[PDB]
Structures are given as C-alpha cells and as structure tokens.
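The next block holds one structure in the form of structure tokens; read it before the comments.
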Amino acid sequence: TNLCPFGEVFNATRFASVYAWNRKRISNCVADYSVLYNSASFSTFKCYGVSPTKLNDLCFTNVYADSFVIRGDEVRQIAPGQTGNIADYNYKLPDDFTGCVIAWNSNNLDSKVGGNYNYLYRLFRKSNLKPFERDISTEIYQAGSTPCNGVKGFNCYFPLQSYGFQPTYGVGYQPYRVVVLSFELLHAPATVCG
Amino acid sequence: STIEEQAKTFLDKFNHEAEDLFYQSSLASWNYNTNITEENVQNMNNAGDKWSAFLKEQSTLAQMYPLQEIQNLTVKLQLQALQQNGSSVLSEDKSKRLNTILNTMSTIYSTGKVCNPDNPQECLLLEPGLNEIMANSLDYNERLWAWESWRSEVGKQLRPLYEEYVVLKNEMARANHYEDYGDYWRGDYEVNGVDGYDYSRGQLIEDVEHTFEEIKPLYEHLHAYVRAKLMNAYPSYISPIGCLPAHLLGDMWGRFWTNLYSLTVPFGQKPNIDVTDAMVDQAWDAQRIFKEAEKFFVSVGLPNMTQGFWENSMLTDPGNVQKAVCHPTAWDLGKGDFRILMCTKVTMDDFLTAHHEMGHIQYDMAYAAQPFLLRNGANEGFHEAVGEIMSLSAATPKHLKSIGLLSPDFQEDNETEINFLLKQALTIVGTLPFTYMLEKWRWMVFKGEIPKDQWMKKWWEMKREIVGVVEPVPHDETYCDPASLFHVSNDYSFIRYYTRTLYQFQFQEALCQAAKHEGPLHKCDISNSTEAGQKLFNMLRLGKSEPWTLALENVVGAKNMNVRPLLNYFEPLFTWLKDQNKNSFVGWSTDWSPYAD
Ligand SMILES: *[C@@H]1O[C@H](CO)[C@@H](O)[C@H](O)[C@H]1NC(C)=O
Ligand SMILES: *[C@@H]1O[C@H](CO)[C@@H](O)[C@H](O)[C@H]1NC(C)=O
Ligand SMILES: *[C@@H]1O[C@H](CO)[C@@H](O)[C@H](O)[C@H]1NC(C)=O
Ligand SMILES: *[C@@H]1O[C@H](CO)[C@@H](O)[C@H](O)[C@H]1NC(C)=O
Ligand SMILES: *[C@@H]1O[C@H](CO)[C@@H](O)[C@H](O)[C@H]1NC(C)=O
Ligand SMILES: [Zn+2]
C-alpha cells in the first residue's frame, strides 16, 4: 500500500548527463498516471505500443525510469527507429520499445548565466550503442591510425563535450529534462497497476 | 580509414566548439553595444581574443587534411573557408605592424575633425558635424568648406599610412597564391567542384564591366536631370555641359543622392507619401511596429519570431543612464539567438528600416540548420540584399493602404508613380557608378597597374568619366581622397553594395512574377502570396553550402547576373527622364573643370 515515488524522479534538483543517464527501478507500488497526464506541464508526452488512456487500468511488472537532459531539438531523436548523435552515441531505444516518452522545459532552472558545463554528452564513439547500454568510458576516441596513448592531439579527441546553457537561448535549443519510461513483462508477478 | 572520415570527424568536433566560443564573444559584444562601460570593454576583448586564437589554432590542423583526396563536396566547401590562414602567414614582425596600422587609421577616422582658420579653438567632427552641413546646407561656400577641410586635414595623415597598408596586404596574397590582394576579395565568388557552374575569379571583372554598360543609358539621363535641377539654383557655379561639383552631390563623397530629392523632386504640388502623421494619431510604439513587420512575413509563409526574441532584444533607447550605439544592426549570435538592436522612433524611415533589419533574421533563421562554417550568406551580396526586397514591398502604396496607414481613398495617377521612383532612383541607381568606380580603383592599385604617383591622377579621371563628377579644387599628390571614406580606412570590401543592387531586383521580378502580379513592377506586393515565399525559402535555407550560381538558378531561373530587372523596374521613369532631357544635353566631357577659366 504505497505510491510509486515519481516525486524524486521528476522533481529531483539535478539529473545525470545524457551519457551518465541514471536508471532507477520502480516496483512493488501503485503508479498514478492521471495526474501526470492532467498536469499539462509537459511539453512532449507520447507513448508507444500502449495508449495513455489504456495504461490507466493495466499491470506491468517492471517499470524503469530513465533520466537525462538533452537539447530541445534533439528530443525527436528519442523514439524507436531513430538515428543521430543522441540516438547512436548516447541513449538508444530499440525498435520494439513499448514505453512512453516525457519531456518538459527545464530552462528556468538547469540554465544559468555564463553556461553550465556539468551537463555532458558523448560526441564520438567507435560504433553504435546496443539497446539500453550505458557506456561511461572516458577513453580517448581514435579517428585515425595514429596511436593516441591517451593524450589530446591530431585525430585523437576527448569524446565528452558540454552543452552550454544560458537563459537567453531560443525556444528550440533550450534544455529539456527527458524521462524515458520502459515497460516489460517477465515471469515475475506484476505489482504495479492502476 | 580515409581522410574523409578524419575530415568529418574533425569538423564535427569543430562545429560544437565553434558554437560555444562564438556565442561568448557575440554575447559580450551585445553587452558592449547595449551597455557601454569600462568594465564591459574588457569582457568583449577577452572573449574576442579567444575566438581569434581559436580559428587561428584550428587552422593549423586544417591544413593537414589535403583537399585533393576529398571526394565529398560539402566537406571540401567547409575546409576551404577554414584552411585559409589569413594574415597569420605573414612574418611576426610585420604582424604587429598590420594590426597597428589598421587600428591607427581607424582612430584617425573616428577622432578626425575639421577646424576653421577664423576661430581655431572651436572645431567640429564629421558625425554629426559635417554630415549635417553637407546635407542641410544650400550654400556654395559652406558645402565647399566642409568638403575640402575634411579631405585636406585627414587626407594628409592617412596617405603615408595607406601606402604601407598596400605593401603588407600584397605579400599576404602571394603567400596565399593569389595574383594580387584584389584577387582575394574577388575569391569570395569563386566556384569550383561543380561542373558547369564554375565561376572564375576573373569572370567577376568581365561581368561587372558588362553589367554597368547597360546601366549607363539610365544613369546618363538620371545625371542629366539632377544637373538640370541644380543648374537653375546655381547658375554661375554649375555649367550645363559640365560635370557636377563634388560638394553639391548631397553628401561628402557623393555616395547617396537622397539628400538632393528636395530640389530635384519632380512635382512639388503633389503630396508625397508619408506614413509619419498616420502613426502619430494611432500612437504606435516600437512594440507594434515589428508586430506589423512580423505579420508581413507570416503572409509569405516564413516562420515567426521566437519567444526569446521579444525578451532579449533592446528595442528602444535604454534611458539616459547608459549610452548605446543606435546604428541599426541585426545580430545573429548563433544557437538559436536572434536579436535586433535599434533605437526606435516614430518615422516613415524607421518603419521601412524595420523590415530591413528583420529581413536578416528571417534570412539567418533559414540556414540556421546548417553547421557553423556553412552559416553565412550564399555570397557576400545576398545577406544584405534579402533585407532590401522586403523593404520594397513595404514602401508600395498597396501594402500601406492594407495595414491602415495611408487612407483608402488616396488618389493615384501618373504624377505619383514618377515621384516615388525618382526617390528610389537617387538611392539605388545613384550609388552604382560610385560603387563600380571604387572597386575598379582598388583593383588596379593592388594589381600594380597604377604607380603610386598616379593615384590622385587616376582617381579623378574615373570620377569625371564614369560618374560624371569633377573636383571643385585640384588636389596634388599630398592629399588622399579615398582614405577619408569609411569603408576605405576600415578595411571593408565595398563591392557588396554593387551586387545587392542587382540581386534585389532579380529576386523582385522573380517573386512578383511567381505571385501572378499584374501591371508595373514597382507597385508589386508579395503579401498573402505563399507561391513567392516558398520559392524564396528554397534558397534561403541553403546557406553557403551550395554555389551561389546554383542557388540563384532556383529563384530567378538564371545562372548569370543580369541587369534586365533593374531597367525594367525604372522603365516607367526611364521613359519620362528622356522626355525632360530632350531639350538638355545628355552626356559629359572630362576636359572641363571649375578651376580652369
Ligand atoms: C513535482 O512538484 C510539482 C509542484 O511542486 C507537483 O505538481 C508534481 O506533482 C511533482 N511531481 C510529482 C511526480 O509528483
Ligand atoms: C550597465 O553596466 C554598469 C556597470 O557594471 C551597471 O552598473 C549597470 O547596472 C548596467 N546596466 C544595465 C541596464 O545592465
Ligand atoms: C557529404 O557528407 C555529408 C555529411 O558529412 C552528407 O550529408 C552528404 O550527403 C555527403 N555528400 C555526398 C555527395 O554524399
Ligand atoms: C509563432 O507561430 C506559432 C504557430 O502556432 C505560434 O504557436 C507561436 O505562438 C507564434 N509566436 C509567438 C511569439 O506568438
Ligand atoms: C491579405 O489578406 C487579408 C485578408 O483578407 C487582407 O486583410 C489584407 O489586406 C491582404 N493583404 C494586402 C496587402 O492586401
Ligand atoms: Zn542590412
């Protein structure tokens, strides 16, 4: 007899960078999606393979809350069957993804005058990321055949780059805090329902 | 494993680095412009230096990727702009010499003033001082005094610095494998890598010379009319068959003839179109003006202003507490930031200037999807020209009767058409002979065809023959006339003002013919027509990522720069001028001077 703690997932003061994206398991509770759907504070709210009305009465045994922060125009790259830097090199959903996508405007908080360099992203990687794979490696990317030996230089780049956030950007760039919810079913009983 | 991968990997790393550091220097410059303090100067200097060293540092790695092995065109276009090392190729000893001379002549232009022999203790600057005297005074001596005293005092200082200015810029081109430094400015229109669209650096000279030949019939009559009007007001000081005196051209250098519209107005009893007294009774402010301007771009389908636009922009004089430059500029800071800095007053000119400054924003928002190195005008002449075509439709009587400014019952007839065109004829056509003359002058000096002692001799031979203007007083080798001009001492290539004139009417005839307009061209309005707005939007979003000759083919259906729209635009005026000039002598001889009696 407990509510699923979405309060600490959404209203947490500081999220992880997109490569550092934090996974939090949600189980053995009851989740109310009505206040989420009726808040109207969310810029982009979608669901895939499930209707937002139908999931009100329904039971899924495992709910994973993914959290990260990306660019406003890069929100379109979070979806099944998508490419681009955020999709390939950072956070990759499989084509069969059954969950939902949530985003809202963080510009009133996460951004400050002068830019905030804590938020980072992985610009280069040797290959694409498999579904739901966190890669935190700081290893120097290698573009050419010249051995890097872990130092900056010609054709050896530090892959982690920062998003500068000032308050003064246009609506397109502004930072959004995106929360991706995954839903699966396995042999375990489903404790999460309406 | 190829250079192409190493090239895309490098530039992708370069894109997100150029986005962050450029926005710092651009925001700092915004702080300097809006708020002028000693503290805000160091903030722009430190931010401007990091961006200067960044492009200087990235140019070291850029030359390591040979363009010979690069098959993809878009990567080759990006590196070609980055790989040029500019002034860094020169030796370090002359490096300090160049920037100092650039800043030295700049301060001479800014701090330059004129002083009368009568009371030496009092003196006046150029701005406002001489620009007020040259425009507002009808006196022969007063205009002549301002004309000579500025070139005599300032010209003596800049000439010995300008000669060394020529020597340094020449060796920079030969180290870049250019025939001269004049070839460096003409290299902006160079096109390579596309079969059949290649536009050679030497093709520009042959084209501009051919385009100006067909403008001469229009200009010789336009010059014959201005000479006829000023002759009646100055019978003794102006010869009927001779060239116009320099100081009587309406301003210092004869660039804009708009100041002469007062005496040259075709019809004095017919009311001129003025939206000023209409805006006062409605009590509009800077807020509604751009709303009417933004509503214009909504009618053509172009996107509207961002929410951060109205918040971050300073649209008015920020009080008497802090001083700010009121020169209208369109600031593109990158990363979706678009700002217009203007001191807004209620006037007919500001409403027409409003659509111009907003034109760049609609232009920069189109190619903003391109990477930073590809974020620029398709050429150096489109970026400014796109803002002018929007101002054209805004000045037409039809667009003014729609938005409520001009009365719906306003009468239109033959005498109204000529009045509105001749005002546009003085500004648009009057600046072409001055612009072609200036560019052909710099090009022959940098090439070396003109010895240093023939500069003042070759200058006023182009004044008389091309522009039909003669010097009121002879200048010896000591004076340097061009150096006193803004764009000459400030090291800005001035050919931009010739091309935007030809490229604005091509767009004008192209978009209006797409809107199925009927009748004369000058009465065209692109409002409510999406056919033109979508056709124009095809080119605007391309940026410099495509050859301008290719991008121009979409809009105007023509691969070559042509003046046919320009004569078609003034064709109503061109027929009327020859009728008033049939009793006057058309043409001018270069052997006449006011000081030879
Ligand atoms: C976060 O806080 C807001 C207001 O404080 C509240 O409306 C919202 O429900 C909170 N988030 C969750 C998941 O409850
Ligand atoms: C302008 O700069 C001065 C210097 O710090 C500062 O005191 C003032 O508040 C600034 N004004 C505005 C409007 O930012
Ligand atoms: C060149 O590379 C860009 C991306 O780096 C690509 O979009 C473009 O299609 C390439 N050029 C050609 C001709 O394929
Ligand atoms: C621009 O147009 C869009 C179209 O829906 C509108 O939502 C937006 O509010 C407009 N911009 C402003 C500042 O009103
Ligand atoms: C565009 O259409 C609107 C709607 O009828 C009209 O009010 C407006 O006057 C039109 N524009 C022009 C320039 O006539
Ligand atoms: Zn402009």
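Quick note: numbers on chain A are straight from Swiss-Prot, i.e. 333-526, in order.
Header entry for method reads electron microscopy, 3.9 Å.
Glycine is treated like the rest: Cβ placed from N, Cα and C.
Straight from Swiss-Prot, the features:
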type: MUTAGEN; residues: A:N343 to Q; note: Reduced viral infectivity
type: MUTAGEN; residues: A:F490 to L; note: Increased resistance to neutralizing antibodies and human covalescent sera neutralization
type: MUTAGEN; residues: A:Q493 to N; note: Reduced host ACE2-binding affinity in vitro
type: MUTAGEN; residues: A:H519 to P; note: Increased resistance to human covalescent sera neutralization
type: VARIANT; residues: A:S371 to F; note: In strain: Omicron/BA.2, Omicron/BA.2.12.1, Omicron/BA.2.75, Omicron/BA.4, Omicron/BA.5, Omicron/BQ.1.1, Omicron/XBB.1.5, Omicron/EG.5.1
type: VARIANT; residues: A:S375 to F; note: In strain: Omicron/BA.1, Omicron/BA.2, Omicron/BA.2.12.1, Omicron/BA.2.75, Omicron/BA.4, Omicron/BA.5, Omicron/BQ.1.1, Omicron/XBB.1.5, Omicron/EG.5.1
type: VARIANT; residues: A:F490 to S; note: In strain: Lambda/C.37, Omicron/BQ.1.1, Omicron/XBB.1.5, Omicron/EG.5.1
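Each residue contributes its Cα atom, and for A:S371 (variant position) and A:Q493 (mutagenesis position) those atoms are 34 Å apart. Among the recorded positions A:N343, A:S375, A:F490, A:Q493, A:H519, the residues whose Cβ lies under 6 Å from any atom of ligand 1 are, in sequence order, A:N343. With respect to their backbone Cα atoms, A:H519 (mutagenesis position) and A:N343 (mutagenesis position) stand 32 Å from each other. Within the same chain, the residues at least 6 positions away from A:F490 (mutagenesis position) whose Cβ sits under 8 Å from its Cβ are A:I472, A:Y473, A:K484, listed in sequence order. Of all Cβ atoms in the shown protein chains, 5 besides its own fall within 10 Å of the Cβ of A:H519 (mutagenesis position). Minimal Cβ crowding within 10 Å, among the recorded positions A:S371, A:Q493, is found at A:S371. In sequence order, the recorded positions near chain B, meaning those of A:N343, A:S371, A:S375, A:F490, A:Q493, A:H519 whose CB lies under 8 Å from a CB of that chain, are A:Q493. In this structure, the recorded positions under consideration are A:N343, A:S375, and the one with the smallest number of other Cβ atoms within 10 Å of its Cβ is A:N343. Under the three-state DSSP scheme, A:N343 (mutagenesis position) falls in the coil class.
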